[PDB]
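Trainee: Sharing a structure, written as structure tokens. Questions coming.
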Amino acid sequence: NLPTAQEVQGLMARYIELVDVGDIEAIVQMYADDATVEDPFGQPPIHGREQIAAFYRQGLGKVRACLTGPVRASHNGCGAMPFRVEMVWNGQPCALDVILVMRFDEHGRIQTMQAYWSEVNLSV
Amino acid sequence: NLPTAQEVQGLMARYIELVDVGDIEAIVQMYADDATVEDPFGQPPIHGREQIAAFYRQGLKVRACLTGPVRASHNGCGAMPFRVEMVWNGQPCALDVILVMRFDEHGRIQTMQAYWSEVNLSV
């Protein structure tokens, strides 16, 4: 938890940009070795780089993503941000509203990623 | 973690409304008798309804509303984006915030964490 609030905002805005462009390798590089992903939150934690990379490959491997509000950062290396994801479901264009909560480490890398959303946040 | 995703959305929407009207006691009742509040996150947690009541009384002359839909989980958790309009030095300012909540088997808030810093403030 070394990054300042402003650095958190930058790191999280960057994350959205990478998701939006679909650079899986760049996204995976943002994580720390022991990082965990809970997406959607409530689902078992995903750990291990190979696993996290596989997670993003099945998700991003025409997906678009944008911030729908400013990043909310803390002074202990954590942040939360609202965004919308455009993808395809059941063979049809849809939109998903999500809120990502991340904890960064002393190296500026993602230690924990928690994405809140459910079926109610989906719109076809 | 009893509230369903839809219920979570309803509970969290109602919370914003209580803050908007400033009903401190009704806000306090939404919390579990032994709930924890971290506001802003990064700060020491406050424990129990007595401490939480004092916390909200100190804070709540204030306007609050959702700025986006509530994102709910299937395990009684949720997160929502909202803004608060308050007065500072007789001057009107705004604060952008994102709250994360975990409700218990009784539909009461067990834990609440508000993410924000002075960089989300706009006077």
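Numbering of chain B is taken from Swiss-Prot, so the residues present carry the numbers 2-61, 65-127, in order.
A Cβ is built for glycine as well, from the same backbone N, Cα and C atoms used for every other residue.
Annotations per Swiss-Prot:
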ACT_SITE  B:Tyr16  active site, proton donor
ACT_SITE  B:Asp40  active site, proton acceptor
MUTAGEN   B:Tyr16 to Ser  Reduces activity 20-fold
MUTAGEN   B:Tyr16 to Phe  Reduces activity 2000-fold. Reduces activity 10000-fold; when associated with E-103; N-103 or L-103
MUTAGEN   B:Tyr32 to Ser  Reduces activity 4-fold
MUTAGEN   B:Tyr57 to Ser  Reduces activity 100-fold
MUTAGEN   B:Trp92 to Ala  Slightly reduces activity. Reduces protein stability
MUTAGEN   B:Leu125 to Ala  Slightly reduces activity and reduces protein stability; when associated with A-127
MUTAGEN   B:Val127 to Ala  Slightly reduces activity and reduces protein stability; when associated with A-125
Trainee: Under 8 Å Cβ to Cβ from B:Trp92 (mutagenesis position), same chain, six or more residues apart: give me those in sequence order, or none if nothing qualifies.
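Mentor: In sequence order, the residues whose Cβ lies under 8 Å from that of B:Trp92 (mutagenesis position) (at least 6 apart) are B:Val127.
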Trainee: Which residues does B:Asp40 (active site, proton acceptor) neighbour through Cβ under 8 Å, counting only same-chain ones at least six apart?
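Mentor: For B:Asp40 (active site, proton acceptor), the qualifying residues are B:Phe56, B:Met116, B:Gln117, B:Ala118.
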Trainee: What is the straight-line CA distance, in whole angstrom, from B:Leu61 to B:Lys65 across the 3 unmodelled residues?
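Mentor: In this entry the gap's Cα endpoints measure 7 Å apart.
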Trainee: Within 10 Å of the Cβ of B:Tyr16 (mutagenesis position), how many other Cβ atoms are there?
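Mentor: Excluding its own Cβ, B:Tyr16 (mutagenesis position) sees 23 Cβ atoms within 10 Å.
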Trainee: Give the residue from the mutagenesis positions B:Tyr32, B:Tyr57 that has the most other Cβ atoms within 10 Å of its Cβ, counting over every protein chain displayed.
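Mentor: When each Cβ's neighbours within 10 Å are tallied, B:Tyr32 leads.
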Trainee: Taking Cα atoms as reference points, rank the mutagenesis positions B:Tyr32, B:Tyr57, B:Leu125 by distance from B:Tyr16 (mutagenesis position) and give the first.
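Mentor: Going through B:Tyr32, B:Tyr57, B:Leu125 one by one, the closest to B:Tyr16 (mutagenesis position) is B:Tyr32.
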Trainee: For B:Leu125 (mutagenesis position), list the number of other Cβ atoms lying within 10 Å of its Cβ atom.
Mentor: 15
Trainee: Check B:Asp40 (active site, proton acceptor) against DSSP and tell me helix, strand or coil, would you?
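Mentor: It is coil.
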Trainee: Measuring Cα to Cα, how many Å separate B:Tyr32 (mutagenesis position) from B:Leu125 (mutagenesis position)?
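Mentor: Computed Cα spacing between B:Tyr32 (mutagenesis position) and B:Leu125 (mutagenesis position) is 26 Å.
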Trainee: Specify the secondary structure state of B:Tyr16 (mutagenesis position) as given by DSSP, simplified to three classes.
Mentor: helix
